[PDB]
Amino acid sequence: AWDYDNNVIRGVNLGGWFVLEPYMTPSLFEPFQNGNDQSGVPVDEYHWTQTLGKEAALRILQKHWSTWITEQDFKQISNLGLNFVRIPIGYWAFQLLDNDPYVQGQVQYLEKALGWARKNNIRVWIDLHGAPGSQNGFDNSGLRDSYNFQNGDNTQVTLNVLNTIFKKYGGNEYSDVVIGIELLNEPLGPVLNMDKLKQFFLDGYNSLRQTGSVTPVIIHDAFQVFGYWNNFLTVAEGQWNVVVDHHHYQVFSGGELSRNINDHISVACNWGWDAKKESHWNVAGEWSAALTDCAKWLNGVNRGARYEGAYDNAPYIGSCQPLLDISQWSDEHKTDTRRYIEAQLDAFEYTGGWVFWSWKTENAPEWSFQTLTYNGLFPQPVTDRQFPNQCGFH
Ligand SMILES: O=[N+]([O-])c1ccc(O[C@@H]2O[C@H](CO)[C@@H](O)[C@H](O)[C@H]2F)c([N+](=O)[O-])c1
Ligand SMILES: *[C@H]1O[C@H](CO)[C@@H](O)[C@H](O)[C@H]1F
C-alpha cells in the first residue's frame, strides 16, 4: 500500500484525540484551576479520569472523541496535499490494569478513522503511545513522572495489547490503509534497560509476523544516536519491513533554545545528512515549528517555560506572552518560523518523509498544522519554498 523506497510521507499526527495532553486541549484541564493556583489541576489522563470518576470521564470524553477529529478533517488533510496520518492511542483503549481509572471507547472512533482514511486516500500508522507503568514519565504516555514499563508484568501486558492490535489491524482487512504499526512511542532510553527494550522490540516483531502479517513494524529510536539501530532487525537476519521513527525538536533545553536562527537551521540540515547514512528506512514521525517552549503546559501542568527562565534552571531568553498569539508575532519571528519549517521539510524529504505534530491544538500555534497553514507560515502547496535550498542536499 506504500513504497518506502520511492514514496515520501507527508503527514500529520492526530494528537490530543485518544490520549489527552494538557497543552493541546487546555480547556479540559483549566476548570480544575483555583484562580491562579494550578496545584489541583490533574497532571495527566490517569489523574484526570481518576478525579472525575468513570461516569463524568466517559461523558466528557465521548463528546471530545466525537468532535475533536471528524471525517471533515480527513478531507481537509487530503485537500492540503497530505498523504498520511499517525494515530496515537493508549494501552487502556484495549486492556485495563486492575484499579486503572481510565475509560474505554476509543476503538470505535479509531475504526471510523480507518474508514475515513480509506475514503480519502490517506495511509496510516497506529502508534502505541502509552504503555502500562509508563515508558517515559511524560504526561503524553498517560502517566507522568513514573518509569515502570520494565517492572512487574508491565512489559508482558504491553505485548498482549500489541497482539490485539496485530490481529485487528495488521491483517487483510486494513492492508490498503495501515502501512505501519509502531510498537511504542518514545521509550526513554537513558532510564531503561536497553537489552530488555531490544528484546521487547524483537518479541513484537516476531509476534506480528507469526500472525501472517506483512505490515511494516515501526520502532522509535529511544533517543539513541543516529545509526544506533543499524545492526538491529536486519535483512541479513531475515527480518524485513522495518522502519525507524526519529523525532526532532530544538526547544527542550536551554542550550537548544539559545541558538540563533542560522544555527537552528544548521542543526535541522544535519538531521537530514545523518539520517541518509542509516541502513533502515526512516521517517521523522514527530517534529514541529516551535522555536520556544512557551505553549502553556508544554513541559507539563504547573511547569513554566525555559524560554522565559521559569523552568529547568534555564536563563531568561524572552517573554512568552507576546508569542502566545500568532497575530502578535513580529515580522522577524514569522520569517524565522518559515525558514525553520522549510529547512526541516527538505531534511526530512531527503529520507522517508515527515509527520508534523500536530494537526490541531486549541490555542498553541507552533504545534498546529492548521494554524500555521492558514497564516501562510507552513508552505501550501507543501513543496513551495520562500527559502529554497538552505541545506544543499545532493
Ligand atoms: O535524555 N533524553 O533522551 C531526552 C529525551 C527527551 C527529552 O525531552 C522530552 O521531549 C519530549 C518530546 O520528544 C517532550 O514531550 C517532553 O516534554 C520532554 F521532556 C529530553 N529533555 O528533556 O531534554 C531528554
Ligand atoms: C512527542 O512530543 C510532543 C511534544 O512534547 C508530544 O505532544 C507528543 O505526545 C509526543 F509523542
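Numbers in chain A come straight from Swiss-Prot, and the residues shown are 45-438, in order.
From the backbone N, Cα and C atoms, a Cβ is placed for every residue, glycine too.
Annotated features in Swiss-Prot:
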| type | residues | note |
| --- | --- | --- |
| BINDING | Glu65, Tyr67, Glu230, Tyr293, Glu300 | substrate binding site |
| MUTAGEN | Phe182 to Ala | Decreases catalytic activity. Impairs catalytic activity; when associated with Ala-296 |
| ACT_SITE | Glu230 | active site, proton donor |
| MUTAGEN | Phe267 to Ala | Decreases catalytic activity. Impairs catalytic activity; when associated with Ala-296 or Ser-330 |
| MUTAGEN | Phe296 to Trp or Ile | Decreases catalytic activity |
| MUTAGEN | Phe296 to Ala | Impairs catalytic activity; when associated with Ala-182 |
| MUTAGEN | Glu330 to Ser | Impairs catalytic activity; when associated with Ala-267 |
| MUTAGEN | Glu330 to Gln | Impairs catalytic activity |
| ACT_SITE | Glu330 | active site, nucleophile |
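Neighbour counts of Cβ atoms within 10 Å were taken for the recorded positions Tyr67, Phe296; the minimum is at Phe296.
Secondary structure from DSSP puts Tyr67 (substrate binding site) in coil. Between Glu300 (substrate binding site) and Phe267 (mutagenesis position), the C-alpha separation comes to 16 Å. In this structure, the recorded positions that sit close to ligand 2, with a C-beta under 6 angstroms from any of its atoms, are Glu65, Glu330, chosen from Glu65, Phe267, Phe296, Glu300, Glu330. Recorded residues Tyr293 (substrate binding site) and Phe267 (mutagenesis position) have their alpha carbons 12 Å apart, per Cα-Cα distance.
Residues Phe182, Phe267, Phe296, taken from the recorded positions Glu65, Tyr67, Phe182, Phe267, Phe296, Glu300, are distinguished by a CB atom under 6 angstroms from ligand 1. Here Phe182 (mutagenesis position) comes close to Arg188, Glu230, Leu232: these same-chain residues lie at least six apart in sequence, with C-beta atoms under 8 angstroms from its C-beta.
Across the structure, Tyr67 (substrate binding site) and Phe296 (mutagenesis position) are spaced 15 Å apart at their Cα atoms.
Residue density at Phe267 (mutagenesis position): 15 other Cβ atoms are found within 10 A of its Cβ, drawing on all protein chains shown. In the three-state DSSP assignment, the secondary structure recorded for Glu230 (substrate binding site) is coil.
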